[PDB]
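Working notes, structure below.
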Amino acid sequence: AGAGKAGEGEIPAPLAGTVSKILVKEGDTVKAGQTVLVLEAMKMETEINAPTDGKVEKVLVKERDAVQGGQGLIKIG
C-alpha cells in the first residue's frame, strides 16, 4: 500500500524536476556515476547520474515530462 517511488531497481529522483533531455536509452549500458538524464528543477539544469552500474531496461521518464521527488526515473538491470 503506497505507490509513487523508486526502490525496485528504479533510480529515484532527488527532487521534483522537469525532464529536459534523455542520454540513456533502453539497450545502452550505464555506469554508477555516468549521467543518465538531465532535469530542469527550478529553471536549473541538473545532471542525473546512475546510482549503480547496470543497463537501461526501461525509461520511466520522457522529454517535457515532470517527475516527482523519489519517483522512479529509470530502471537499471
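Chain A uses Swiss-Prot numbers throughout; the residues present, in order, are 47-123.
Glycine is no exception: its Cβ is also placed from the backbone N, Cα and C atoms.
Quoted from Swiss-Prot for the published mutagenesis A87 to M: Reduces activity 10-fold; when associated with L-88. In sequence order, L61, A62, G63, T64 are the residues of the chain that are 6 or more apart from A87 (mutagenesis position) and have a CB within less than 8 Å of its CB.
Around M88 (mutagenesis position), the C-beta neighbours below 8 angstroms that are at least 6 residues distant in the chain are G63. Under DSSP, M88 (mutagenesis position) is assigned to coil, being neither helix nor strand in the three-state scheme. Under its mutagenesis annotations, Swiss-Prot gives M88 to A, C, T or L the following note: Reduces activity at least 10-fold.
One entry in Swiss-Prot concerns the mutagenesis experiment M90 to L. Its note says: No effect. Every protein chain considered, the tally of other Cβ atoms within 10 Å of the Cβ of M90 (mutagenesis position) stands at 8.
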